[PDB]
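All remarks here apply to the structure that follows.
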Amino acid sequence: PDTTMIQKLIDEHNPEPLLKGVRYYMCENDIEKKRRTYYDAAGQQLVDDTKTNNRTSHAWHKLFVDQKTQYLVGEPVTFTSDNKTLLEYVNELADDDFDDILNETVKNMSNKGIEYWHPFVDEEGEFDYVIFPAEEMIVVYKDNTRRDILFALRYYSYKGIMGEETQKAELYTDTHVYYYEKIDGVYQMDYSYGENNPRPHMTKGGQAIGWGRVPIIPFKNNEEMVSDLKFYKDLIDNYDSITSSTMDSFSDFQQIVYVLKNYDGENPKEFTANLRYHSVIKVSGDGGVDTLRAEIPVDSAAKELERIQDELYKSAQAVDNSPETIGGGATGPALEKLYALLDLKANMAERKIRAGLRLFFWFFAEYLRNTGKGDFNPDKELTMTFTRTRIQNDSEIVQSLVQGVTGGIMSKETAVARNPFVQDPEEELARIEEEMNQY
Amino acid sequence: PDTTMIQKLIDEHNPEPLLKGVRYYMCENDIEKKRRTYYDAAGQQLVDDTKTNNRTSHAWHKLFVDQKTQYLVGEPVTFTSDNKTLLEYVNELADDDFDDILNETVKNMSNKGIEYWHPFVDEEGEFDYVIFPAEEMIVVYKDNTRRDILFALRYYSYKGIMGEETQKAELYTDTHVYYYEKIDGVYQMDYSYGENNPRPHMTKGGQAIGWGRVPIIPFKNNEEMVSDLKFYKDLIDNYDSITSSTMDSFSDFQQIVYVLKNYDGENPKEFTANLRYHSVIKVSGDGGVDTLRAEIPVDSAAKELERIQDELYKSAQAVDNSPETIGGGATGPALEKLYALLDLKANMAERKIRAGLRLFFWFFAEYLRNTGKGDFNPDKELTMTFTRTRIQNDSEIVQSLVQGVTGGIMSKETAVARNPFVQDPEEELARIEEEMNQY
Amino acid sequence: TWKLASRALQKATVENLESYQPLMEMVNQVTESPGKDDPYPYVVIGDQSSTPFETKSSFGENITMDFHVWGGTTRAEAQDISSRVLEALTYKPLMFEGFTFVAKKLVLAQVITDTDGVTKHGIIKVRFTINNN
Amino acid sequence: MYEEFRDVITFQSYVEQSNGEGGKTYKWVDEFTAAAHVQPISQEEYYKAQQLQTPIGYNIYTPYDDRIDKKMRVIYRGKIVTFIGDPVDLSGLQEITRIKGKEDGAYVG
Amino acid sequence: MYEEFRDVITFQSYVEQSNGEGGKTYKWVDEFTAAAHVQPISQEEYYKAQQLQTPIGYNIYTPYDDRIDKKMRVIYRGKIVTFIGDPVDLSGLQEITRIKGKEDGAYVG
Amino acid sequence: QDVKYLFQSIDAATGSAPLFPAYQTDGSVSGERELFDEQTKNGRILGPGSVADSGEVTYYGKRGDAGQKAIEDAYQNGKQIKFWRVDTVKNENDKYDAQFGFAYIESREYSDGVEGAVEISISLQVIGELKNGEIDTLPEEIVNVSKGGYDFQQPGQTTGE
Amino acid sequence: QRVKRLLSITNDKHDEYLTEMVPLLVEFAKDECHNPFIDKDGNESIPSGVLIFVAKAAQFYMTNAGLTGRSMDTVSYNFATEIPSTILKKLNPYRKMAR
Amino acid sequence: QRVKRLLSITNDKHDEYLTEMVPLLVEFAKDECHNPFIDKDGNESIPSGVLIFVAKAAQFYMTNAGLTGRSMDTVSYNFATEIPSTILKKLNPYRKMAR
């Protein structure tokens, strides 16, 4: 694609949506309000200098997400590969990386922004995923295939060591990802002729390889438009704003006006200086009527705000009351009950399995196919099993086991068996042996 | 990097964010309000002298964090090393330091600020981590690799013994960390030519060694933007402000104005002195109307404040009712229930495992690789096991055991076994032996 | 005799009137005639106690003019001019065409009353005789 | 309320009298043209005596028009009158000439 | 209302007559120039007798104008008339002379 | 010594024709008042204008008197007529002087007598006085001009018969 | 009235005099922010309260002063005082103009 | 009225006299903070209440005093008192000017 063509595409697309999130994350946009304004003769709204711009945000997201990820990932019962060689590797680890990668990959896409992920080759050459803020360029496909966009470029200004700003644009190819620095502006970063650097997203055999996957295409907001972030976030966004506003509100939005009908003092140039010096305000002649500040609205505002805050939480609608909780009610379901916050996530997590997170497994199988065997599906080895499960509560089994041992032989294996942690009764044996030995 | 270039980088970056936290921690910025102002003829806002600057803050953070760290760290079931030699050491301790270090390292990064951690060599040469307030310099990479910033410098003024202020800047290299004192300003602290002091972050073999890790890069606020601090902190920040404000409020914000429409006394120079002497305020002629204070707003403010205070608690947010608690409900889940505060942390704690705290283990494996063996992954010794778990309640098992012993042989081993504390039945044996002996 | 000229002599008097600037300026038609009421000074001119008497005869060959002055109209003006000339002449006494001018025994009288308390008014009577009857 | 006024008006002045002539000769000169406004007392219309008079002497209020009055005849409405009683601006937010008095006191010897 | 008034015409008085000369000699002096305000006596305008009043006297109120009135001729905008009613600060914020009364006792002998 | 006015008058003064004598006694009425003679002045306005205080005459008559009737006729006409006047005092017939004088036609009431010889009295009076107006002079010359001479000085001798 | 009359009126005649007089007192006291009662340009403006008083007073005063316009000498003049207009202004009929 | 008239007016003539008089009483009493009713410069300012009274009184007084301006001798003069203007000022028509 010509540089010009490449450059053009980006401009058309609106940078805003990715940027907004980023800006929002850093802070909410007070600016959007931004502030109270006054009407000129023109009547065009102008922001007053006086009003300050304040915003706060959470930052709720992080806490929940991390928990979500950990819970979701779980540990695979077993991992298998289509290829024997891959399978051997895959069995052993079995694959800490794989699970993490898949979870991360799915998680990232699900999570904000993303919105769009563009693979880049790692130095290792192992697939590495990074997220960059949207330029955002409008996606277009150089290639005939409309559906895919072979190439998308994003150009963002970067501060150098010097900190001088130069426009930088990156060229993306389906086959390879390119990074360009265009200091001159005359040319994109060299070459890049082709497969040679910038490197292809992934290379196989030490040679550039193409996934054959459709090149990254921006994600439209989902109809569900539900995100892990979203679930809290909807409540949170209100919650944060309200909390932040409340603290500010009391001091703020006087803010701060003093008006008296009468009576003017010496001409205000003198007046201001003297007035401060004299200090205190006195009224003479006509009133003397109560003035703007602090005034009633200090109290009123507090009252109003208090109502507002209560409502504001309700807008969050997380819930007025502290958890009963419904469960606890200690049971197996108790655990589900235990994390209300997590539970909502859990549905999503479960959803992910529905999502084709499992499909990713199929993808792995596809990967497996790619390498070879070629032509079989070793992916399932005579069975397919997935377990969340989680069948057993850790506590309950353990507690039972201790009592059980005297009465009869427990577990030892049984709790183990599900994994199975180990077939070997030996661990069990020792317990028994002690009993026999004793005492 | 030239000194000038080095110096330049810092200035660009905005010192504020790290500083703000520090200042905030010491105190909230009352200044931000700062105080009620008056409008001059210019109308530019000027802070009045009269208004005092008051701020309070918590200081909530510390209590929760410490608990978090302790809980999170747990005790490793076992520790292993790739290298036999390392493994031997690692088994034995197994490694109090390692766990602490990892937990601390992860914890620190997670915790405020951090935001950015820059390793420095310890005198011991063991990796030591310290956090310094941001200068903050803008990170730039001297080296070609854009992604990493080989060198970042921070320069902060320091008070000497003399207490004279001199600018001090530190030079950081990926390979080595440098500290410079620039009293003269002509030159940075000597030399520092290179590997020679300031020392490299870490040295191996008694020789300078490079981690090869990407040099410290500032952390952007996370999208999750959740911190251990944050979880309480969001509630806390409101809570502290409200609590602090309330106490001040009652006395404060009169504050303190007396205004009578009439009638003036002798000219105020005389007036002030005499008025105090006479004491008491009398009104004659025209009213005599209630003056600014106490006036209605004493009552009004009280009313307003009362609403505010009530809202205030809510604004900070907490369960209005004391904990049911949902659990207790004594059960295994009861423990989870028991620490509501901890529990939120716990999710983060669990999250950390998801985080790649485990990854750190891999890193350790990498470290293990670095030393040798070279080429194998001894890191997992025929298994990988992690246990939070925590499977067993201490109380329940113990209680069961006592009863159990008469009926049958318990535990003794069984409770032990999970660790296993010790295989040896011997401890169990004594209990049995006594029974046999008895009596 | 002429006849034409007797008119002319009368004309001469007219000529005198024109000849006398101050007459026009001075007059001073007021008071004499109403305007007596008007504030002092008010000068009125008229005969003294004059009511027509005798019939089928000329009133008199001589013509007499009476002045009553409060505020003193141009008694002075006339008096100055007349006096100057009369003194100037002084004689011979006027005679017209051999006729005997002389008036009989003259008359003098004066009385003043001032309601206002204004200084006393004076009355001057002048009689002129022209030609013998 | 009149505003700029009057318009084109002509004034005649009467000065000097002629004597020594059976007829009277009068010379008149034009006066500067200005609005003249005058208000008839028309007497109080108590008119206790009610004997008189027509003001000679019609008491006049003319804005900034001193000149026309007295020692001049002003022709408004065509009519001609001579003025006496040097001007008095009793009224007239701008100085106005008035005529005062009527000629000849009624009281007669 | 009036404000500082521009009296273009300066008061000129005519006094004394000359006699004994074929011509007449007159001396006129301008007492001074100043604006003046006077209200017409305009008679009582009860007009009970109403034979009078014809100024003098005049009723004049002229601020801070000593000079204008008689033993000085009154000229307003060049109008000339002579007056009596030796002066009086009848009423005016700044000292204004006025004239009282009428000349000549109407009551006559 | 011839003292006689003489009578002759056709009509005009002195009659301009000889007649036998008749006499006027004598008399001067007045001439006190102004009295107006023929005034001579220059640059003077005549005045008072013609007026006569009056006139007086006494008459005497003789058998031959004529024009007595004429006078009555004259009266109707009322034409102004004048007389001459004779003083005594050595009035020689030619010699005697005369005054210029005045009179009226009008008054002649009647004529009277006893036995001896007729006497008539005539009085002369100017009509007046208007303030203005004068002859003045002419009848003032005439009215002592007519009878009354220096006239008929010779006929003073006559009427002898 | 007439233009001449308007001019003759002192207040009208001196815009400056009238214009200056009120604000001298007015300017310093009022708020005094000052509530500028002026544009940034500094063109004068008059407060509403000031305007009502000023307008009435200014109009009244000129009329009251005269000339036309002045009370009659002959009798003490009801009109000039009346009814009394000064009194009309005082306690101006709305009353304590403002509340 | 006329400039001369304005000057002749005592109050106008003596700015100082008028200016001084009110504040003497005014200054000490009012708040007395003092509510300075003055600039730091010390340029005088007048309280609103003071201004209303002062303005009316000052204007009235000069007019009332005279000269022009003074009541007629001939009869007791309704005008000067009237209607009565002093009364107009007193109980000034808004009433108890202030509330």
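Residue numbering in chain B adheres to Swiss-Prot, whereby the residues present occupy positions 29-467 in order.
Keep in mind that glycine also has a Cβ here, set from the backbone N, Cα and C atoms.
Among the mutagenesis results in Swiss-Prot, B:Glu251 to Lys has the note: In siz S; 4% reduction in DNA packaging. The residue drawn here is the original one. In the three-state DSSP classification, B:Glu251 (mutagenesis position) falls within coil.
Quoted from Swiss-Prot for the published mutagenesis B:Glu424 to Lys: In siz X; 6% reduction in DNA packaging. All protein chains considered, the CB of B:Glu424 (mutagenesis position) has 18 other CB atoms within 10 Å. Annotation note: B:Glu424 (mutagenesis position) sits in a helical segment as assigned by DSSP.
The two recorded residues, B:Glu251 (mutagenesis position) and B:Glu424 (mutagenesis position), have Cα atoms 42 Å apart. Counting every protein chain shown, 19 other Cβ atoms lie within 10 Å of the Cβ of B:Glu251 (mutagenesis position).
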